[PDB]
Amino acid sequence: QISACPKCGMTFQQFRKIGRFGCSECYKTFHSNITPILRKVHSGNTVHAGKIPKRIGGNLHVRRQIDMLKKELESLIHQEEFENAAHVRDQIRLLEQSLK
Amino acid sequence: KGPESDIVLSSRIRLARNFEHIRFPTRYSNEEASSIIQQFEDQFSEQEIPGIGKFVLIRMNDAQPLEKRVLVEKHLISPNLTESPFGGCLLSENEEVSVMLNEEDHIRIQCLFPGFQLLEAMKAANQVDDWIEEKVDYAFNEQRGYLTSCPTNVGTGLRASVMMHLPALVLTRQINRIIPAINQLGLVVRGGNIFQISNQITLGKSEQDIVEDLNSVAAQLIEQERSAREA
Ligand SMILES: [Zn+2]
């Protein structure tokens, strides 16, 4: 739908007028709407084929593991290998405690 | 000075960056703007990175007007930042590597070298980048890349430029065919015989690919201008 940024405050129609983003989270809030914009500015391209920063790059790989693991848990729950869902529950706790 | 001093005036690398957890310069408060420049005074202003040199923060608030003039001319800052209250320029003694602060984005790293040395400049800028990244949480997103105020910069956040003096190519009427060719090749030219050539896009390519292609095309221009002079 049509929301505003919880941090910038900026709403999409503001973004249309101003043409400049409010904060990190405006990309989050306008994700759907931005993609036609990027396609147009960068010759159809829309995904970063570039550089991962050093420090936070590894913490972003951990959140990828977490979320893959969150999905293995879900199948295992729709399946009924619950001894193994116990394993994933604790594997996920592991990866979040490493962030802390 | 620099490789091809005759032909290429300089090589420029620019990396735009924003704090993740601070509002972009479009909506951030003055207190926010002040904290960024203090975080840069505290953690970077008297620090050496080896090989690049010592950096020294110039607060624009503390800067004499003609000092700002010289910084504008030397291309270390942009004109909007001269009246910016919390704007700043973190500059190397060599004055070749600078880090503009609180302009369109929070951070804009610049490597400005004399010759035709895009790659040396890339390498240097990625060092200042990683250096700052050690102590600053970058506004990054694994799918869209580095996040910037303008969408024309998102992704690599890299603008790469080469400045070239090509008298003979103007005189030989070659220049009229070459600008159209540049554009179709993903680059953009601007301007009596001085042209600046930069990458068009910042999303979907790697920084290697950006500098690579810009370098390749600039190299062929260098050989054409030299061949036109021998004529
Ligand atoms: Zn936002």
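What you see of chain B is 18-208, 218-257, where the numbers are those given in Swiss-Prot.
Positions of Cβ are set from backbone N, Cα and C atoms, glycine also.
Record features (Swiss-Prot):
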| type | residues | note |
| --- | --- | --- |
| MUTAGEN | B:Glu121 to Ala | Stabilizes quantity of CtsR to an extent comparable to that observed for the mcsB deletion, indicating a loss of protein phosphorylation activity of McsB in vivo |
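Between B:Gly208 and B:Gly218, the deposited coordinates omit 9 residues, leaving a Cα-to-Cα distance of 8 Å across the break. Cβ neighbour count for B:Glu121 (mutagenesis position) (all protein chains, 10 Å cutoff from its Cβ): 19.
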